[PDB]
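Heads up, the thing below is written out as structure tokens.
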Amino acid sequence: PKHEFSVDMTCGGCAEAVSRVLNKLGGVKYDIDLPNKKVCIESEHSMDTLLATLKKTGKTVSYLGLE
Amino acid sequence: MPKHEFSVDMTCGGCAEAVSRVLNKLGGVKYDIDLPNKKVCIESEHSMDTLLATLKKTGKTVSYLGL
Ligand SMILES: OC[C@H]1O[C@@](CO)(O[C@H]2O[C@H](CO)[C@@H](O)[C@H](O)[C@H]2O)[C@@H](O)[C@@H]1O
Ligand SMILES: [Cu+]
């Protein structure tokens, strides 16, 4: 499944930060849309693991669903 | 009591808010964030190690500017 999250990013540095923590987690295929403040992820990790990883950044995060 | 200074690569207000949230979550800290100068000052008993690790959770590039 491809999980979609709303992540409050407001500059390229914000997106870069999200990319860095997801890479640290590893085993992820993702794309970040800055203007629409959305991050889509595909991985063997649980939704909870992904959510916690994103929330640890200090940014506002919410789960939108999956495709 | 110790007063630490860190360099944090923040590039927008949202970046600063995220740093604030991770420090608020850690607790036991008195901090000041200087966005334009990419500097975060922290007065805390928490070890330099703990503070560095906490700031790194933001996914931003962090370095130590000393006591
Ligand atoms: O610290 C490595 C970590 O940084 C990220 C954050 O987006 O990527 C940036 O740094 C890379 C250098 O290794 C650049 O190639 C890349 O373009 C840049 O965004 C993570 O992707 C990477 O794991
Ligand atoms: Cu930002």
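Placed from the backbone N, Cα and C atoms, the Cβ positions cover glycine too.
As recorded in Swiss-Prot:
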{"type": "BINDING", "residues": "B:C12, B:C15", "note": "Cu cation binding site"}
{"type": "DOMAIN", "residues": "B:1-63", "note": "domain 'HMA'"}
{"type": "MUTAGEN", "residues": "B:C15 to A", "note": "Impairs Cu(+)-bridged heterodimer formation with ATP7A"}
{"type": "MUTAGEN", "residues": "B:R21 to E", "note": "Has no overall effect on Cu(+)-bridged heterodimer formation with ATP7A"}
{"type": "MUTAGEN", "residues": "B:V22 to A", "note": "Has no overall effect on Cu(+)-bridged heterodimer formation with ATP7A"}
{"type": "MUTAGEN", "residues": "B:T58 to A", "note": "Has no overall effect on Cu(+)-bridged heterodimer formation with ATP7A"}
Length of the line joining the Cα atoms of B:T58 (mutagenesis position) and B:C12 (Cu cation binding site), in Å: 13
Contacting recorded positions, sequence order - B:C12, B:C15, B:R21, B:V22, B:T58 vs ligand 2, Cβ under 6 Å: B:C12, B:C15
Tally of DSSP helical, extended and coil residues in the domain 'HMA' (B:1-63): 23 helix, 20 strand, 20 coil
Those residues of the chain, 6+ apart, with a Cβ under 8 Å from that of B:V22 (mutagenesis position): B:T54, B:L55, B:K57, B:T58
Those recorded positions listed as B:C12, B:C15, and which of them has the most Cβ atoms within 10 Å of its own Cβ: B:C15
Mutagenesis positions: B:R21, B:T58 - member with fewest neighbouring CB atoms within 10 Å: B:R21
